[PDB]
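So the structure is just underneath, and the comments pick up after that.
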Amino acid sequence: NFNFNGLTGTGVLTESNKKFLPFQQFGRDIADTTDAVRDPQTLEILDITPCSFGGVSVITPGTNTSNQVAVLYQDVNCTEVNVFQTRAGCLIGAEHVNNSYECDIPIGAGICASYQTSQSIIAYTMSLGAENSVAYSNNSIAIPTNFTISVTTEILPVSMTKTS
Amino acid sequence: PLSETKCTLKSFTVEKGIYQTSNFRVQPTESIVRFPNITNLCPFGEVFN
Amino acid sequence: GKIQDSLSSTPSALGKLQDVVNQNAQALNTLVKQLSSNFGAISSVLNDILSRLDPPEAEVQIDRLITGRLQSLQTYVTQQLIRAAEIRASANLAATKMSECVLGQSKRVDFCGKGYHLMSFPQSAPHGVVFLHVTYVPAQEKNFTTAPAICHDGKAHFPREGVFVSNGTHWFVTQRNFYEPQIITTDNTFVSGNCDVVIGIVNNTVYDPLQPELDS
Amino acid sequence: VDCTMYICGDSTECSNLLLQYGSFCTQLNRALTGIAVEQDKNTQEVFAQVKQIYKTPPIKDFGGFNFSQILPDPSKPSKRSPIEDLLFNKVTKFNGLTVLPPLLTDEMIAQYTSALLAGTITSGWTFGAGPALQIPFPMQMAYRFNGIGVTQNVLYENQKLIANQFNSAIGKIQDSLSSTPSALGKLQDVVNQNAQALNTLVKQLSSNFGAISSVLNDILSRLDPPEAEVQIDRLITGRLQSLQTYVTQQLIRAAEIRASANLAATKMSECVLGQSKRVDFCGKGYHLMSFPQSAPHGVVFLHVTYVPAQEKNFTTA
Ligand SMILES: *[C@@H]1O[C@H](CO)[C@@H](O[C@@H]2O[C@H](CO)[C@@H](O[C@@H]3O[C@H](CO)[C@@H](O)[C@H](O)[C@@H]3O)[C@H](O)[C@H]2NC(C)=O)[C@H](O)[C@H]1NC(C)=O
Ligand SMILES: *[C@@H]1O[C@H](CO)[C@@H](O)[C@H](O)[C@H]1NC(C)=O
Ligand SMILES: *[C@@H]1O[C@H](CO)[C@@H](O)[C@H](O)[C@H]1NC(C)=O
Ligand SMILES: *[C@@H]1O[C@H](CO)[C@@H](O)[C@H](O)[C@H]1NC(C)=O
Ligand SMILES: *[C@@H]1O[C@H](CO)[C@@H](O)[C@H](O)[C@H]1NC(C)=O
Ligand SMILES: *[C@@H]1O[C@H](CO)[C@@H](O)[C@H](O)[C@H]1NC(C)=O
Ligand SMILES: *[C@@H]1O[C@H](CO)[C@@H](O)[C@H](O)[C@H]1NC(C)=O
Ligand SMILES: *[C@@H]1O[C@H](CO)[C@@H](O)[C@H](O)[C@H]1NC(C)=O
Ligand SMILES: *[C@@H]1O[C@H](CO)[C@@H](O)[C@H](O)[C@H]1NC(C)=O
Ligand SMILES: *[C@@H]1O[C@H](CO)[C@@H](O)[C@H](O)[C@H]1NC(C)=O
Ligand SMILES: *[C@@H]1O[C@H](CO)[C@@H](O)[C@H](O)[C@H]1NC(C)=O
Ligand SMILES: *[C@@H]1O[C@H](CO)[C@@H](O)[C@H](O)[C@H]1NC(C)=O
């Protein structure tokens, strides 16, 4: 918590590269939030970045399979908090495995989690599907010789309960 | 964390997935009151001395 | 039968309708809970405010409750109007799907389920509709060599329906979605141009059904 | 947006006063979470229409059709086509307002559009319905022409001309997007409206709403509880009304974006995974094919259509 000459508020003060004019006492961001201050005794410019915060999300398989969970602290470092730093946040409790698989619990920024054989929670960069290549060539065509009839189910809501 | 998830979902069974259960903050450690340097001190000298 | 097993086994199959029920229930449950909030008033229960305070100040606390509960209703109604717009969009989609998949055979790709649409069946469901979309999916395929055209007398014959395929030694013409080779004849192909323009034309023999009859 | 940090950030007295309003903040957080989830559903529905990731061969002989301006450029750092690079280069957490990463990052979305392009190019529309069945591109176009009532021979006899017209038209797309600032207004408007909504929401913290000061600590540092609570309730009402306005506007805009995403998913299904016969659905003319490209917060389709150009007066019967 800082009080620079009646300007008040919580944050982390760090050494800045900003060049205030001799008479300006505090830098303000685009939307009128204080971004930097002049320390009144040593006339140096400090940036104010707000104190780290974010949601805490619990990544779990179901309580029908396991009571082991991983916790994601969103959009922060793994210093303020088997710890895996991801773009989505700091993931604690999941193991990092490089081989990709289909996303099971999405975490974010490409990272998904799952419960796999240990039999532990893992995190990985999701696979988008099995890779393929169509054996293209200028004189070759693939033609089906057999077929299946499939039935798919499309479920749509039509109405709400008529509350009055 | 698992009990927090159960309380958030109001259930003793939690389905597979990711659930937001709380909000983490980094609490202010020190209250720093830093202020300008002290100059133009009032002429109590003359009156008193 | 697989649809029956699929829908029964996983309970989540109808989540798209269950969510709507849940959201409406949550929408009302919150609204009912909002009656217990003070919104700054001395008590959330109106009858204790009237029974405890004289008019000039009880009216102030009651106005505080009126603002809070009216704003709560405005929130509920706004959320219901937006959710109703979502459901209206779903209902309009369902009516379009009923028109085009059930009352017809849609040619809109993936409108009426993956594959090539053959037909659909509605089924009712609480607060919504479930369509069983019956589609044709090609399932086994083979590598054939192909050509855009064939040369027979210097004229280029192009298939009238389907494509030319080769099983390695012979050329056939076949319907594009199901391997069914036919002998290439003048009733399977049409003639346009000649051999010196088409890139990829291959030499072949086109059978003329009339000649055997004229000799016979 | 964290309603409690936004309204009553790092103030216990204010938080205790906010708790007298019951469910308003949990409801706002729930609505914003629902929107945030929906945006990943929107991206999934638009782009994850292919189960497998298809690739074109190293041989690019497609009968003269030059797709090098839509196909991924391996040389660059993020495997994007040049047109995708123009689109990305052409589009421009404090108080509890935070931004979540999208589930599918730009590289994965580029991979999905690459899979869709390789599928379209090497198997026509068959990768959409079922197994992706290879067909030579000039034969795919022969089907695409036959699909609009133009006999196959028109492509084959005019293949070189058609391939050159296609390549020229794509180059013109490159120039059109490159030189005109306004081509991507539809996505820039979305970015701008969200930025304006959040700058407005943050600026609302500076309003008094009838209170002596917009700064919560200056009320707490000046006034004794029984009256500072009145001023704080004034600020809570104003700031909560500000969040309700923001969230309602976001819900309505999200409904608009959902409609756009549903249209984009329909267009990918019917224009990219097939050959639409819906007039002006897949651009003016008669639809032959279309190509997805990723773009920040949206999708750009290149619709390739047949337009008659020169005509003659015949007598008929
Ligand atoms: C009236 O005059 C007297 C003496 O001239 C003042 O008293 C002096 O006050 C100063 C205040 O800074 C004292 O200085 C001290 O010096 C020591 C070491 O020299 C240092 O460690 C301290 O931190 C402090 O700076 C000084 O000792 C003291 N002298 C006496 C005899 O009291 C008095 O302050 C004057 N009147 C007013 C109203 O100031
Ligand atoms: C206040 O005193 C310090 C000595 O520690 C000095 O360096 C500083 O310059 C003074 N204040 C100003 C505004 O100069
Ligand atoms: C999940 O729960 C069902 C009953 O609800 C049970 O039959 C099943 O065994 C559980 N799953 C596992 C992996 O045990
Ligand atoms: C914060 O995270 C970045 C990477 O996201 C890392 O480079 C940096 O060292 C971290 N800082 C702290 C203090 O943890
Ligand atoms: C892949 O996983 C192994 C652990 O088995 C690890 O040593 C290696 O560094 C990982 N590769 C990368 C690129 O992180
Ligand atoms: C086609 O598949 C069915 C089962 O899906 C099989 O019974 C039938 O023999 C197959 N036909 C051919 C020609 O392979
Ligand atoms: C067609 O041939 C390619 C290689 O020439 C092969 O990868 C592909 O599996 C073949 N198609 C089928 C249906 O086996
Ligand atoms: C057969 O193909 C050759 C090209 O190698 C061509 O010169 C010849 O004219 C073709 N035959 C006929 C009957 O067109
Ligand atoms: C191709 O089909 C013809 C039918 O006329 C048959 O005689 C020939 O043996 C077949 N060749 C192959 C490789 O299947
Ligand atoms: C196909 O490409 C090969 C080279 O890979 C070339 O020799 C041949 O002439 C081409 N054929 C057609 C029909 O384009
Ligand atoms: C057209 O294709 C050729 C390869 O055949 C390639 O070298 C050229 O760069 C392509 N055109 C453009 C504008 O990239
Ligand atoms: C067809 O005839 C009309 C006469 O009314 C003329 O205006 C038009 O230009 C003619 N079209 C062409 C293509 O010459």
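Quick note: numbers on chain B are straight from Swiss-Prot, i.e. 295-343, in order.
Structure method, as recorded: electron microscopy, 3.1 Å.
Just so it is clear, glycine is given a Cβ too, placed from its N, Cα and C backbone atoms.
Under the three-state DSSP scheme, B:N331 (mutagenesis position) falls in the coil class. Listed in sequence order, the residues of the same chain lying 6 or more apart from B:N331 (mutagenesis position) and placing their CB within less than 8 Å of its CB: none are present. Listed in Swiss-Prot is the mutagenesis experiment B:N331 to Q, annotated as follows: Reduced viral infectivity.
Looking at Swiss-Prot, you'll find the mutagenesis B:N343 to Q noted as follows: Reduced viral infectivity. For B:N343 (mutagenesis position), the number of other Cβ atoms no farther than 10 Å from its own Cβ, over all displayed protein chains, is 5.
Swiss-Prot gives this note for the natural variant B:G339 to D: In strain: Omicron/BA.1, Omicron/BA.2, Omicron/BA.2.12.1, Omicron/BA.4, Omicron/BA.5, Omicron/BQ.1.1. In the three-state DSSP assignment, the secondary structure recorded for B:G339 (variant position) is helix.
Where Swiss-Prot documents B:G339 to H as a natural variant, the accompanying text is: In strain: Omicron/BA.2.75, Omicron/XBB.1.5, Omicron/EG.5.1. Neighbour count (other Cβ atoms within 10 Å of the Cβ, all protein chains): 8 for B:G339 (variant position).
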